[PDB]
Amino acid sequence: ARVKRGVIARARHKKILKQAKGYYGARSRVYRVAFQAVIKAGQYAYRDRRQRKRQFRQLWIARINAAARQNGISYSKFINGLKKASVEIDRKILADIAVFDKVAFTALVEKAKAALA
Amino acid sequence: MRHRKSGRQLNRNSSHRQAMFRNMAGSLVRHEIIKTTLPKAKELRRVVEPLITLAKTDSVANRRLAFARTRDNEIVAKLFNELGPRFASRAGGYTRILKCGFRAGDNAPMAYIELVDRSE
Amino acid sequence: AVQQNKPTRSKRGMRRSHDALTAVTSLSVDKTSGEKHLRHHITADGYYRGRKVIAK
Amino acid sequence: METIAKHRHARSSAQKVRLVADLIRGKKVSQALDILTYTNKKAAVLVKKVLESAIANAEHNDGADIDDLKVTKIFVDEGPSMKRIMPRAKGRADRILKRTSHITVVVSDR
RNA sequence: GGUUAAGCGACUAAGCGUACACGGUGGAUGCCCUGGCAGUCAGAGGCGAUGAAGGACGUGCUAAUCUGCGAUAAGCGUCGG
RNA sequence: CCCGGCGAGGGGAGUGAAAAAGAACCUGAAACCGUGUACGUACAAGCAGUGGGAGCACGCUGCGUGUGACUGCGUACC
RNA sequence: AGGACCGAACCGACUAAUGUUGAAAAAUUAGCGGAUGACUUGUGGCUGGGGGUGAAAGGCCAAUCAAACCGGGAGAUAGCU
RNA sequence: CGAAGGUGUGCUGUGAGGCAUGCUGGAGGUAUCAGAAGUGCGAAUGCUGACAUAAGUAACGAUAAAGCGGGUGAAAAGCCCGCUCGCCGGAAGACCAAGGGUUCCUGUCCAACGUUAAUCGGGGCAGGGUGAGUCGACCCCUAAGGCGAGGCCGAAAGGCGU
């Protein structure tokens, strides 16, 4: 029962090279280089599924700080005031409001100021 | 360093250079038109024009000088009998180089060298 | 003396970017025969500057 | 109406013939025939025959245009190489590849 | 609208990268078997001085090789199919 | 029949179901080498990806395919 | 007369340069030793591997030598990589 | 009315995978549940074939040397003819043995071979060419040595020897 390996070997190599599409040089062309490029890409994708949340929280916090200082209050004071006023709006929606509805952000800032005072 | 120097080595030693230009001057005087390489024609100018200038005044001493520089009595005879009288009214410029393409074998630039009034 | 790493297609092409051939800019037309020739070279029929200075 | 001319198993490496193929790509046939005539390269003797054949093929097989023809495509593909042995010092045999190339020219009026 | 100043600023590709289309090279894969391998059931178990095993040379309408053949040489006689 | 050297090679015509079966001949993978088109690239530093992401080009009725300016992280496999 | 002297052929190989993917798996150029002898050289023969041969260096025995090469025991053995 | 195989796309499962369909291909494939394995490769300075890089880079093999005219030719630095030039000349000349085996001469061809081109060639193809009483071999004689009827010797093989 001799088994030849051509069809299955070709299928596996084509699978990996298909995932390696778009890479530079041997990373896209050669199987040995492509395979450890695909594994490295998967490792980076796992890591950056976690790191994406940190980056977006960082971005929202920076935007909230910018708008808050525009309205005359620091980010730390603003969030503390929202917590004292029991406003549970998250930082993503706070940044969206800061960009797209400045009147609403001023309203939130005055609510936080009332909470602190 | 080649500052103000004259003469091309032409990838030969001086003996071979002298022998080659002797043969080539004989050929040019004989035929009045020869195809050679461009730099070889540029140097054949300096070899052949002094010889024709020597062939103006016909004397035994000039005949012997020409034979010393040519080693061909037929060439010496043709010089002093034909090219002296022919060019006797011309102040230099006895020759003419016309570029004529490249050699197939080695892509060397080619030139015809001619006597300015050969009529052939 | 020798490589440690295989150079790439890209570096090969960059090194070869100065290997292009310069085509002849413009051929000169003979005034008498009208043939096209390299400038300052005689024509295939043996003309140059309108004069037929070639045996053949 | 495209017309093909092919010279297969030309005795010249594709890298050598490509330097000449780069000189007549997308160019009038009359102009392309002058460039080839005055380029001191062995590839140019070989490439001027395929181009001349292609014009003749356009004359005979296709409609008689000639003056309206351009070199619409030209390329050189590697061909089968021949393997020879060059002896070297101290008894070592090197393998020299004698390379060949397929030259393809495509001419059309449009 | 005119001039100047300041600010900003698209379009370059000698070549290169990636994607796709079409090619070249190359000879894997699939399908195939006039070749093998391992056995079973029967044979036969030897050829040779009546010159063997194995060879050289030759042999045709033949220039060479293979097959057959041997100066009666891709063959001769006889008997059956 | 035509180009060419009374070449090699090729373009037609014809055979054939197929010549994208033309004898360097069933299929014709990859490495490797090209031609064409789209985007990108000549002030920019590193395992070349990954997360974010403008622009552009081409399909669809604000998305899908391609490229990827700029930016966070990031020193191959055995 | 001479295992005499200088020195070509011929036999060798002291020094230097080159070359070291060489023109060459040991050579080229310039110099160098012997050069009628314990010389050199052609043709044929003999000595065979724990053996030969050796003016003796473990030298040489087909570019291989502190035990040649070919085939076999043989898929030796490998607590190692 | 299109199998295996190749190449794309779309969907699908946690994964090895599965499914569908466009193009190519042109004849086989094979469910389900069982059975058997030469059953899965990225490396072993692994084995075999192809193909790259270095790179159009080094090199083109004695520094005795070449120039021109004509001819043939598709094409001439190299082939032919001619004239000059240069080298060897106790050899780089002539002839044998050994070794080789058709390389010899003519006609034709230039794919490959020739370290370039090649019309040329010790290259391909075809035809031709080697004439002995006196040259050599064979032949008659023997040297070193070999073989060796009987023979001596030795487990066999075999060794020595008249």
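We number each residue from 1, going along the chain as drawn.
Using N, Cα and C of the backbone, Cβ positions are placed for all residues, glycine too.
In the three-state DSSP reading, D:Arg8 (variant position) counts as strand. The note that Swiss-Prot attaches to the natural variant D:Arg8 to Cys is: In strain: SK1048; decreases translational rate, tRNA binding and subunit association at 44 degrees Celsius; does not alter 23S rRNA or uL4 interactions; not erythromycin resistant.
What Swiss-Prot lists as L-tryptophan binding site is D:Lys90. The Cβ of D:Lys90 (L-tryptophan binding site) has no same-chain neighbour under 8 Å that is 6 or more residues away in sequence.
While the structure shown retains the original residue, Swiss-Prot records the mutagenesis experiment D:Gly91 to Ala, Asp or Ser with this note: Abolishes translation elongation arrest of SecM. For D:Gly91 (mutagenesis position), the number of other Cβ atoms no farther than 10 Å from its own Cβ, over all displayed protein chains, is 6.
Counted within 10 Å of its Cβ, the other Cβ atoms near D:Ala93 (mutagenesis position) come to 8, all protein chains included. Quoted from Swiss-Prot, the note on the mutagenesis of D:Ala93 to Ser, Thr or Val is: Abolishes translation elongation arrest of SecM.
When secondary structure is read from DSSP and collapsed to three states, D:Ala93 (mutagenesis position) falls in the strand class.
D:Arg8 (variant position) has a Cβ environment of 12 other Cβ atoms inside 10 Å.
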